[PDB]
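Chemist: Below is a structure I'd like to ask you about.
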Amino acid sequence: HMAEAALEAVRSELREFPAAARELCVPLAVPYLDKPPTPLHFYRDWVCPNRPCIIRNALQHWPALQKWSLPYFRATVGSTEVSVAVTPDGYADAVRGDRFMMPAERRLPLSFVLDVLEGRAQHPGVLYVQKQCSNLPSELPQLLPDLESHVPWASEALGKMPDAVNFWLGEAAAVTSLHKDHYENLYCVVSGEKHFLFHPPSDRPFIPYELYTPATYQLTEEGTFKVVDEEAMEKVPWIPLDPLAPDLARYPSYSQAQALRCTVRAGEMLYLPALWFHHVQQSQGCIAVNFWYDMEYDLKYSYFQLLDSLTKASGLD
Amino acid sequence: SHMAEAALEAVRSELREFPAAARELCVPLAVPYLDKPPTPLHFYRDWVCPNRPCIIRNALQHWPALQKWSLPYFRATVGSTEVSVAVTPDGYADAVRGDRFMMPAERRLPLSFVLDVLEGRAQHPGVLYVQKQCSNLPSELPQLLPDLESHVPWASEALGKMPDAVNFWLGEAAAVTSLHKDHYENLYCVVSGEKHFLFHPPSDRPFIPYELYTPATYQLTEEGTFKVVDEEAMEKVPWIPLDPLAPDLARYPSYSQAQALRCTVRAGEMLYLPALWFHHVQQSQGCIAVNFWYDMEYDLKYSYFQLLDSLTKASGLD
Ligand SMILES: O=C(O)CCC(=O)C(=O)O
Ligand SMILES: O=C(O)CCC(=O)C(=O)O
Ligand SMILES: [Mn+2]
Ligand SMILES: [Mn+2]
């Protein structure tokens, strides 16, 4: 009886938190820094308040920035075998139909990827060097001397070294579905550009989540794609909504969230804070590197956990 | 419907678990000690941003006050100075008493008389405490400013701002500061004696009770008795009725699922009391203390605490 009234009160506060939080803590545009910050300034101004920014002139020390290019990769590591994600439509690790679709895993010489990117050669579907798991040192070690194993002022600020360094090189059709990571992320564009769409963690009440049975694409011999359910896998929660084409009929509440878009260009470094929902688009053959630092699990993390569970518990998700 | 009653219980269940879940990750079992002042970066990353307390030793060695300051030294130095003194019948200024938020009687007495009371050479009705705050050290006792620093340099650099106020504290052992929290980063410097702190983290809010009280002020009558005059001009004030020293578990049973964190801060030591932390304060007789208030950043942790506070009310736990 009366409990229903208490439930709507709780729901109203959860619905009001995302607006309150952004007016106080979320920028109106992802800000630019004229130069790398000091470790103290970085932690106080961006890391602790959990706020994104793009740092200019932070890679001028990197040999890679003057050297890296599709022709340079061909000459330098063309024969190196790399892991390449293949999908029919360019959405790896994304909800397609009623399944969480995982990429097809293929080993291919880098040279081939470069030909496909340049339109020199074809392949069914969409290619993306996107292995992660610190794929830069793991698969293209010969490129390590062309960059720093870490961002010194950022590593000093956080008091720890990165847990992984990943290399990203994909087709323009290769889109990363909206998701969040429990890492502090420094995303460095060496060539081309990346188009980032953001939601802050405090938008959680309006970001829909559902459980999907996991599946993987299997690439046939006939040049088509099959779906192989991962029968021996626990189910995985994921965000079904496309921020670029949101289904406001199924999840009207996403309109009450507010996305923050931005583009990061070659030579620029983006600080993407921990737990921020992000969706990523790239230019054809974009070359990028990102540094992952495990986040600190403190009051901000415990608070988000409460927000995430209460979003579900209150029936907003 | 029947689902609504079940949904509300799932919410309340998560809220009641949050304080224990949060403290396992974020709240220490005991207040840690530091052997020397930290660097600005270390101070921000280890204590401020994670929002957790510590006591810093050997941080006041540059303060002449640490060698000079004492009850006798003050008498010679500022004994004739008139200062605002809080007076209450029982030693509890800014505390819930019955159906009113009781504010102390503020009187302007020369400091020479306060020292007499503390040393037992003289007597006064009720309990004396110099706690006016509002930066009462530069405002009322400017002669003492040379004996210390106008701010804490390594802390000011870390927080990127200057202190919003510097307060002088001196009171009887019977004068207790009720449990409350501030919207400030607080650096509490004990110059002489000792202060005993009892803490609750912000995340204990689900079980920390709050009520709205009519404000009233004590009035000392010429006969040495205390009258209660209500403050009609102020709107109702929210305050914590509960006494961590004698908890009324019959009235507020839910405090038992909270967990207090106690510690003592001695002369020469500096406590970092993080913003929004609930704290309750006792002092030895004539304890001498100074504290720096830096305004907190109103960031995501503030919004999160505001949400937790609001949810505590919407859900019926408070
Ligand atoms: O670059 C991408 O496509 C994804 C990047 C990402 O997911 C991350 O850095 O956390
Ligand atoms: O010194 C006391 O008794 C209380 C001080 C206090 O409330 C504070 O430092 O914020
Ligand atoms: Mn990511
Ligand atoms: Mn206080």
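One is the number of the first residue shown, and numbering goes on along the chain from there.
Going by what the header records, the deposited coordinates were determined by X-ray crystallography, 3.0 Å.
Cβ coordinates are placed from backbone N, Cα and C, and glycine is handled just like the others.
Under its mutagenesis annotations, Swiss-Prot gives B:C49 to A (Swiss-Prot position 47) the following note: Impairs homodimer formation. Feature annotation from Swiss-Prot assigns domain 'JmjC' to B:130-309; the stated evidence is sequence analysis. As annotated by Swiss-Prot, Fe cation binding site applies to B:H180, B:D182, B:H279.
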Chemist: Over all shown protein chains, what is the count of other CB atoms within 10 A of the CB belonging to B:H279 (Fe cation binding site)?
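Modeler: B:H279 (Fe cation binding site) is surrounded by 22 other Cβ atoms within 10 Å.
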Chemist: Would you list the binding-site residues among B:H180, B:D182, B:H279 that come within less than 8 Å, Cβ to Cβ, of chain A, in the order they occur in the sequence, writing 'none' if nothing qualifies?
Modeler: none
Chemist: Could you check the recorded positions B:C49, B:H180, B:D182 and say which one's CB has the most other CB atoms within 10 Å?
Modeler: B:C49
Chemist: Quick check: with B:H180, B:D182, B:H279 left out, which same-chain residues have Cβ atoms within 8 Å of the centroid of the Fe cation site Cβ atoms?
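Modeler: Result: B:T177, B:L179, B:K181, B:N186, B:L273, B:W277, B:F278.
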Chemist: About how far apart, in whole Å, are the alpha carbons (Cα) of B:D182 (Fe cation binding site) and B:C49 (mutagenesis position)?
Modeler: 16
Chemist: Provide, as an integer number of angstrom, the distance between the C-alpha atoms of B:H180 (Fe cation binding site) and B:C49 (mutagenesis position).
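Modeler: Between the alpha carbons of B:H180 (Fe cation binding site) and B:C49 (mutagenesis position) there are 21 Å.
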Chemist: Taking just the CA atoms, what is the gap between B:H279 (Fe cation binding site) and B:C49 (mutagenesis position) in Å?
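Modeler: That separation, Cα to Cα, works out to 19 Å.
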